[PDB]
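What follows is a short report on a single structure.
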Amino acid sequence: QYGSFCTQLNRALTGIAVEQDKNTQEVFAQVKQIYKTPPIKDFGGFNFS
Amino acid sequence: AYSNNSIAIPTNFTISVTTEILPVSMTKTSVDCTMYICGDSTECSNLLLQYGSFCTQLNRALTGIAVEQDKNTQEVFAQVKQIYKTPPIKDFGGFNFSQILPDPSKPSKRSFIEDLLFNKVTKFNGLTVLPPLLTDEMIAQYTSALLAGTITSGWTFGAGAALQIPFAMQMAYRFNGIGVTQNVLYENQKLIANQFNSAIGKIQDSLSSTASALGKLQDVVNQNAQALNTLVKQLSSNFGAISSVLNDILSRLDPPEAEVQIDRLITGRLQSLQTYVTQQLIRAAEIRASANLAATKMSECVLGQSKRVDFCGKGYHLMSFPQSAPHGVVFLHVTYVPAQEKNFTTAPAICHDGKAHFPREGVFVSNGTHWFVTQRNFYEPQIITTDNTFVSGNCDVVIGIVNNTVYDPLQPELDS
Amino acid sequence: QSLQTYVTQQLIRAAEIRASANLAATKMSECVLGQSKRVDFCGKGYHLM
Amino acid sequence: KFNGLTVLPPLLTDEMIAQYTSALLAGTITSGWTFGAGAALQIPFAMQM
Amino acid sequence: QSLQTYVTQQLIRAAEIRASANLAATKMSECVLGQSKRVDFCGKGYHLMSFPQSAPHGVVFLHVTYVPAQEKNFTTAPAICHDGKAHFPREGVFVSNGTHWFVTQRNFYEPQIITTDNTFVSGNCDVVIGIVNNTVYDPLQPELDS
Amino acid sequence: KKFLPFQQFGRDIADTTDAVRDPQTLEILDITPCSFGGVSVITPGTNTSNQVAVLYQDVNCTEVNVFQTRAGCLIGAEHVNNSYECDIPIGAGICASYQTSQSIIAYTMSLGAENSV
Ligand SMILES: *[C@@H]1O[C@H](CO)[C@@H](O[C@@H]2O[C@H](CO)[C@@H](O)[C@H](O)[C@H]2NC(C)=O)[C@H](O)[C@H]1NC(C)=O
Ligand SMILES: *[C@@H]1O[C@H](CO)[C@@H](O[C@@H]2O[C@H](CO)[C@@H](O)[C@H](O)[C@H]2NC(C)=O)[C@H](O)[C@H]1NC(C)=O
Ligand SMILES: *[C@@H]1O[C@H](CO)[C@@H](O[C@@H]2O[C@H](CO)[C@@H](O)[C@H](O)[C@H]2NC(C)=O)[C@H](O)[C@H]1NC(C)=O
Ligand SMILES: *[C@@H]1O[C@H](CO)[C@@H](O[C@@H]2O[C@H](CO)[C@@H](O)[C@H](O)[C@H]2NC(C)=O)[C@H](O)[C@H]1NC(C)=O
Ligand SMILES: *[C@@H]1O[C@H](CO)[C@@H](O[C@@H]2O[C@H](CO)[C@@H](O)[C@H](O)[C@H]2NC(C)=O)[C@H](O)[C@H]1NC(C)=O
Ligand SMILES: *[C@@H]1O[C@H](CO)[C@@H](O)[C@H](O)[C@H]1NC(C)=O
Ligand SMILES: *[C@@H]1O[C@H](CO)[C@@H](O)[C@H](O)[C@H]1NC(C)=O
Ligand SMILES: *[C@@H]1O[C@H](CO)[C@@H](O)[C@H](O)[C@H]1NC(C)=O
Ligand SMILES: *[C@@H]1O[C@H](CO)[C@@H](O)[C@H](O)[C@H]1NC(C)=O
Ligand SMILES: *[C@@H]1O[C@H](CO)[C@@H](O)[C@H](O)[C@H]1NC(C)=O
């Protein structure tokens, strides 16, 4: 008898839950190819290990 | 392919035109609260006043959103004092803006790409949509002025009065802005225009092929439709009354019990508007935060050459062109991408007299046998000279230095 | 009313996280994939990387 | 914990988040900014600095 | 219901003010403590500096900008020929008043004589659109012959 | 409209009846709801004039020195040629101002002084 409120509340929380994967994708997935470092760590003396 | 001594330098480039789409305003709305809750009923209005200010607290709020949507559209587009116009002649160095400049033959003067963008994107219960202060015709005149200012005068119309420049020299300042020497344009100008004009072609076909590209704009229209459709369907709900129909409670019962059956419907329809206004106030803040970004790109991207990495499309930014859309804006960011790289051997410094030499603008490279100095973002090897290099110190202090001849242009000139 | 409270809180919160993921995506674009000339955006100092 | 409450998993699990930060970091170290603009172009780390 | 309404209006308001305080912090970090290259971010014009002043519940930035304010029309060319090789301006643009050619910095009219110190070279004149013919003075020629 | 012979009422997408078949004449009438809207009052400051112009939002002027506009029906303000800047906003490109013997005027606004560069 309260009508749509249930359906709307499920939608709103779905809208948030989807958006948390847009956020994570747009921060980290800024790169087309998974670049890798060489085994030879000759970075001019800089130690990123 | 990293080593302590290898560099890859691009030997060619591709001018690419990317599309970026942002929403800028909602559908404006006012709801008459009293007519939504109690439409055509004074008996219901008599009870709605027991709740006091809520009716107006909601109208004020929706007025705040509606009055803000014209601030958002003013901030994005009205970034110019003068309606700049192009000449009837189109001598832009070979750059064919005809697909993004106005078509004067259509009753609203939008471009060809703006008609692709308008084609791809789509009650009496106190609900009333209000028209925007700026019609899509006046939005299209502002984007035409921003674009004719950009083409005829570079970034200068953002800084002051517009100062004209030849477009082939504007693109030379752009190229210089990405750290590429002005001659790389002038030697390739008919290639760079055909790359650019091809890229503007690919954008039409991309826009023509699907509606999914404008998905950001369509979603704003879709959510305003879903929240109005939901607000309207909530008129039909009982909320624990014997019926939803207001005139049937005002005839199937006498006043002392109708007052409680009506407070059921008022408490439900008021919870229904407080929900709609809350959803919209959060939604509107999500669009304000996008209209402020579109305003920021229009200033930094259109009205200037941005140096902010990937803010103005993938690649090194040259320039961008604003096109309107229903409730939004589209930026066509033109970017230089380095296309075809070759490996070279490289060294940080070189020795010619026990003193060390360093490149002024660029890097040392060798094909294998000869050493050169080249601009960092395009392969164009100069023979190493005291004009291309500065000096410091001695060859013992630098790690990884190599020996090579430096030509001093003054030696032959003194001997001659 | 206890769900319409929670979903209101979560919609307001998720827009604050959205606004921070947009900052983090912008830092990753301008700060990591590049070098920032914007003063104190990428930590106090002259930004290298 | 059963009154409709559910926590959906993230789309990128933290190993895949860590492969993207590996790619971004390995790209930054081995190729400067050039991997953000286009196809990546190797440079000696002391010339990048 | 009147508190949960007020507190919702306030949480949305405080988010609107948080978004503005994060802009004010950014303008102070980037164009009080710095000089900003971002167009129209710190006043209209080219940005020199800005001065922060307080206000009740806020901040006021006095942005000082360089506005180009008078201008002259020149003829200009992308390059010049001399020894058949094509010469381009190091910093600036080539211009002519109608009789003589100069090189000048793009954002303010102060002409220099065209020289091999104010220009650099690539290619030859057959490769370049719109190039013109003018002398390039080599400051070494008198200094060898005198 | 062409209803099937047994359909008596016609419905909008919102499940609102928008047409009916007259039960003594087997032909269909549209129902259009009775006209309503905001009454908006346009004024310069009371430190300038106590003239007001009234906008009846989204009505044809029939239901109310009277102008039909895409915002609604505008009354007590006089239409004019000269395109000025906006002063009070009205909608759909229209603005209003108090101007010269001085009255409220209504006009499609100017975006800015044109300039072929
Ligand atoms: C990079 O630096 C770290 C120290 O911060 C090095 O780790 C140490 O490595 C030595 C052997 O090289 C050990 O004796 C230490 O016990 C290690 N300490 C820690 C905290 O791990 C690391 O090995 C260096 N890497 C390179 C490639 O030089
Ligand atoms: C700019 O591009 C447009 C096409 O996108 C050119 O106009 C077309 O010109 C061809 C001949 O080359 C005609 O067959 C078409 O009918 C024209 N189409 C339209 C819609 O006008 C225009 O000529 C180009 N201009 C330049 C300088 O290249
Ligand atoms: C490295 O570059 C040099 C200089 O361009 C190359 O030597 C020249 O080769 C051209 C033909 O391409 C000849 O016309 C010139 O006479 C040569 N000039 C000099 C000064 O030697 C050299 O061949 C290149 N080496 C490699 C490994 O490709
Ligand atoms: C670069 O070449 C110079 C020669 O021009 C090298 O200098 C010599 O170094 C050796 C010892 O390695 C000495 O026996 C010579 O007397 C030095 N001669 C001069 C003129 O300095 C220099 O070591 C070379 N450097 C590199 C990095 O290869
Ligand atoms: C263009 O600029 C040049 C340099 O300022 C002008 O030529 C000079 O004119 C004065 C007389 O007013 C002479 O005394 C100088 O000897 C000239 N210099 C040279 C290098 O010839 C020239 O008159 C200007 N042209 C115009 C159209 O005003
Ligand atoms: C650069 O790419 C274009 C195509 O965009 C091609 O026609 C041209 O031959 C290439 N030039 C070089 C120097 O490789
Ligand atoms: C560079 O790397 C090579 C191995 O590839 C090594 O032999 C050489 O000594 C290194 N030189 C410097 C200065 O790092
Ligand atoms: C520049 O355009 C004009 C037409 O306005 C033309 O006559 C002239 O030859 C063109 N010059 C160059 C170098 O393109
Ligand atoms: C209804 O009654 C009228 C006479 O008033 C007659 O002309 C008409 O044909 C009747 N229609 C039907 C469907 O019986
Ligand atoms: C209703 O509005 C239209 C313009 O859309 C106009 O033609 C018509 O005359 C108006 N109706 C009346 C009765 O004035």
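Chain B is numbered as in Swiss-Prot; shown residues: 706-827, 854-1147, in order.
Technique stated in the header: electron microscopy, 3.4 Å.
Including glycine, each Cβ sits where the backbone N, Cα and C put it.
Listed in Swiss-Prot:
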- B:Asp796 to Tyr: In strain: 19B/501Y, Omicron/BA.1, Omicron/BA.2, Omicron/BA.2.12.1, Omicron/BA.2.75, Omicron/BA.4, Omicron/BA.5, Omicron/BQ.1.1, Omicron/XBB.1.5, Omicron/EG.5.1 (VARIANT)
- B:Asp950 to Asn: In strain: Delta/B.1.617.2, Mu/B.1.621 (VARIANT)
- B:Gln954 to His: In strain: Omicron/BA.1, Omicron/BA.2, Omicron/BA.2.12.1, Omicron/BA.2.75, Omicron/BA.4, Omicron/BA.5, Omicron/BQ.1.1, Omicron/XBB.1.5, Omicron/EG.5.1 (VARIANT)
- B:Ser982 to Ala: In strain: Alpha/B.1.1.7 (VARIANT)
- B:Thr1027 to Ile: In strain: Gamma/P.1 (VARIANT)
- B:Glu1092 to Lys: In strain: Theta/P.3 (VARIANT)
- B:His1101 to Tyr: In strain: Theta/P.3 (VARIANT)
- B:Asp1118 to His: In strain: Alpha/B.1.1.7 (VARIANT)
### Message
For B:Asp796, B:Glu1092, B:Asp1118, listed as variant positions, tell me which one has the smallest number of other Cβ atoms within 10 Å.
### Response
B:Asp796
### Task
Show which residues of the chain containing B:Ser982 (variant position), separated from it by at least 6 in sequence, have their CB under 8 Å from its CB.
none
### Query
Tell me, how many other CB atoms lie within 10 A of the CB of B:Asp950 (variant position), whichever protein chain they belong to?
11
### Task
With B:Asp796 (variant position) as the reference Cα, tell me which of the variant positions B:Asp950, B:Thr1027, B:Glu1092, B:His1101, B:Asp1118 is the closest one.
B:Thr1027
### Message
When you rank B:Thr1027, B:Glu1092, B:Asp1118 by Cα distance to B:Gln954 (variant position), which of the variant positions ends up on top as the closest?
### Response
B:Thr1027
### Task
Could you list, ordered by sequence, which of these variant positions: B:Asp796, B:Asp950, B:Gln954, B:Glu1092, have a Cβ under 6 Å from ligand 7?
none
### Message
Rank aside, I only need the closest one: which of the variant positions B:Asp950, B:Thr1027, B:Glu1092, B:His1101 has its C-alpha nearest to that of B:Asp1118 (variant position)?
### Response
B:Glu1092
### Task
To the nearest whole angstrom, state the Cα distance for the pair B:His1101 (variant position) and B:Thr1027 (variant position).
47
### Task
Please report how many Å separate the Cα atom of B:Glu1092 (variant position) from that of B:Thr1027 (variant position), as a whole number.
32
### Task
Between the Cα atoms of B:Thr1027 (variant position) and B:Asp950 (variant position), find the distance and write it as a whole number of Å.
22
#### Entry: B:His1101 (variant position) - helix vs strand vs coil (DSSP)
coil
## Note on the structure
The number of other Cβ atoms within 10 Å of the Cβ of B:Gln954 (variant position), counted over all protein chains shown, is 19
### Message
Cβ under 6 Å from an atom of ligand 8: which of these variant positions qualify? The list is B:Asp950, B:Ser982, B:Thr1027.
### Response
none
